[PDB]
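**Q** First the structure, then my questions, so here it is.
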Amino acid sequence: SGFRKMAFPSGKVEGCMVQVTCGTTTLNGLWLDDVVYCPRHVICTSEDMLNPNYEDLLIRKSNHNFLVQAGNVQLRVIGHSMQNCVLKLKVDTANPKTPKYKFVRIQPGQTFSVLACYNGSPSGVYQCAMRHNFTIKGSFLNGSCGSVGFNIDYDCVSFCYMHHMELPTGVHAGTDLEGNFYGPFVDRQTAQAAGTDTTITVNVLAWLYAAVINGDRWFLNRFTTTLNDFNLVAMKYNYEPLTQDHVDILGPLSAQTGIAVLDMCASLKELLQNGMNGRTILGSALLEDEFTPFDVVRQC
Amino acid sequence: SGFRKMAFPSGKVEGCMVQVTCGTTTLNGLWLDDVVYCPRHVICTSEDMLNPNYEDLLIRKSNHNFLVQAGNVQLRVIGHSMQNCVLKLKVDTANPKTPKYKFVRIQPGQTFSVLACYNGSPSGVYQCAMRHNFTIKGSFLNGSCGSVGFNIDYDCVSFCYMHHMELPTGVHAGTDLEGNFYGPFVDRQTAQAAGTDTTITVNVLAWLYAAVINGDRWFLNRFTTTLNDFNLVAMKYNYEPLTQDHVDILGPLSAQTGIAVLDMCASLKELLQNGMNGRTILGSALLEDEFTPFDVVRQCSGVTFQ
Ligand SMILES: CN(C)c1ccc(N(Cc2cc(Cl)cs2)C(=O)Cc2cncc3cccc(O)c23)cc1
Ligand SMILES: CN(C)c1ccc(N(Cc2cc(Cl)cs2)C(=O)Cc2cncc3cccc(O)c23)cc1
């Protein structure tokens, strides 16, 4: 039984974490084969941060400017090029602990594990998901830039997030492992604000199905709804409109529990329309949208 | 900024995880040096677990009736011994991935990461607190037996938990890597139930302390309280009575954030006598007692681990 906000075994990612130092700026890097990936604003300073010209600032750099320390070893960088907002660094030695890896770009609502690191050494691991405003809510302090999000399915590790900045609202933004920012954000200190965050409707329903598996059924009702009726209620509560694709992906859980997906929407509709009543679902007194349908099946 | 349920990096632990197979039963082991640790109920069949005779099922076993495997590699068993509810298995090859480790037993209210393993392969890591009925609100299925709980201090691992059973309330309990059970539990299949629980007060205060640091400060009030005044209300609401040493542990937080402990105990006392009134603290509709003060220090200072 049981259900928890469980993350992935971080061991693969820890063996790839290095500490990149450029000038007086020190952030973590990700050492994969002969390349060390890190946010390109490592070459930037606060003065340049407003509207930096990275290509201009990069050609003014040489390999003797970049200090990479994988524990007690200084790494001989032999190449510096850019790829969007991710800075890549060629080195003479491939990382011995490099796992089978792949670079992916996730869609909003997808969950991934984050290895929070400071000065190249891991500090902790937690589970995050990509909000629909293209931000994440993880715990990050200054110097955590370069920490990565990932998802280990099979031996292969799917890198999908690199941490770059924290927004004024406290949420965090980043890029895929190719430097493309999630959302409209750019690697500049200029005023950027996060769009209003909608609740993940599909993940809450998947989380509910997990509860039924574990035995909680108080939220269930005899009602059902048409899909159009439910999304009209959902946006009233700042929820995400639910696609037919979302219904199809919730089918696998529907079969195992016997509850129709739209039948489960009615329980969600009543739950929003009434409240938690003090009772809890899986120990949570709120509705958890950080569990994709895949997460529910994998753990249950 | 931001607050998350964060666990220790599992990498040191993953390199100790092995599978153990005795007879028909397969479960997880922990390979440290030339000895692997697994719960002693591996030798048991479901028929035998009704009335087990653990001493006698040992000597019947031979040194080749334990199929231990580290990935595809298969380890060669030298000898076996039982230490309480934990079975120790000597093997020919000492583990080259053995980290700086030590066996610790945590007191209730302590938190620790629990790497979840199935068939000797790590599957997930999550943070658990030792509840005061001595159980764990964790996620476990069949084959999860042998998963261990641990803490990382400096570069030293602290193995503190081993998972054996699942109670019928959906909670879990086990031992302290020396076979010594946590709470009134035995490793047999005969009618064990989880005792009534009390909220960990000190981990609630630290959690509220975190809310202040990450902006959320609605709950603060001008008043202050006193241990005896507060604790009297605490027993009524099935809360832990707050002791002297609890405040000293929370002392660093009160200094770093600037509001007094007994001032903050007041914000809890009013909260536990008025409800949250629809407000959410760090976006949670209920109080969280699964964050020790050292846990939030680890997250508000970013203590790295080598
Ligand atoms: C000059 N330099 C090294 C530098 C480094 C980081 C930043 N920024 C601002 C921007 C980054 C980008 Cl990209 C566009 S603006 C950061 O946001 C850093 C940061 C990252 N994660 C968590 C944090 C938590 C608290 C405070 C922080 O500063 C945090 C600015 C300049
Ligand atoms: C025969 N054998 C190896 C065996 C191993 C474990 C058990 N038990 C029952 C007892 C364990 C102890 Cl100690 C005293 S009774 C377990 O509880 C195992 C278990 C653990 N966690 C999650 C589970 C989820 C579903 C089903 C499970 O069986 C789960 C019974 C027999």
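Residue numbering for chain B follows Swiss-Prot; the residues present correspond to positions 3264-3569, in that order.
From the backbone N, Cα and C atoms, a Cβ is placed for every residue, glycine too.
If you look up Swiss-Prot, you'll see B:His3304, B:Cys3408 marked as active site, for 3CL-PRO activity. In Swiss-Prot, a published natural variant is listed as B:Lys3353 to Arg, annotated In strain: Beta/B.1.351. Among the natural variants in Swiss-Prot, B:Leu3468 to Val has the note: In strain: Zeta/P.2. The residue drawn here is the original one.
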**Q** So which of the recorded positions B:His3304, B:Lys3353, B:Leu3468 sit close to ligand 2, that is, with a CB under 6 Å from an atom of it?
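**A** Result: B:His3304.
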**Q** Among the recorded positions listed here (B:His3304, B:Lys3353, B:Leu3468), which has the Cα closest to the Cα of B:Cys3408 (active site, for 3CL-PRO activity)?
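**A** Minimum Cα distance from B:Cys3408 (active site, for 3CL-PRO activity) across B:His3304, B:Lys3353, B:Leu3468 lands on B:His3304.
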**Q** Select the most exposed residue of B:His3304, B:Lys3353, where exposure means the fewest other Cβ atoms within 10 Å, treating these as the recorded positions.
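**A** The recorded positions B:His3304, B:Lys3353 were compared, and B:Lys3353 has the fewest Cβ atoms within 10 Å.
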**Q** Provide the number of Cβ atoms within 10 Å of the Cβ of B:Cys3408 (active site, for 3CL-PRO activity), excluding the reference atom itself.
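**A** Total other Cβ atoms inside 10 Å, all chains included: 25.
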**Q** Calculate the distance in Å between the alpha carbons (Cα) of B:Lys3353 (variant position) and B:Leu3468 (variant position), and round it to a whole number.
**A** 45
**Q** Give the distance between the Cα atoms of B:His3304 (active site, for 3CL-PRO activity) and B:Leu3468 (variant position), rounded to the nearest whole Å.
**A** 39
**Q** Taking only same-chain residues 6+ apart in sequence, whose CB is under 8 Å from that of B:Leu3468 (variant position), what do you get?
**A** B:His3509, B:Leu3513, B:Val3524, B:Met3527, B:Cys3528, B:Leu3531, B:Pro3556
**Q** Per DSSP, to which secondary structure element type does B:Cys3408 (active site, for 3CL-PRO activity) belong, with helix, strand and coil as the options?
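**A** Assignment for B:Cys3408 (active site, for 3CL-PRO activity) reads coil.
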**Q** Based on DSSP, name the secondary structure state of B:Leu3468 (variant position): helix, strand or coil.
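**A** Going by the DSSP assignment, B:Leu3468 (variant position) falls within a helical segment, counted as helix.
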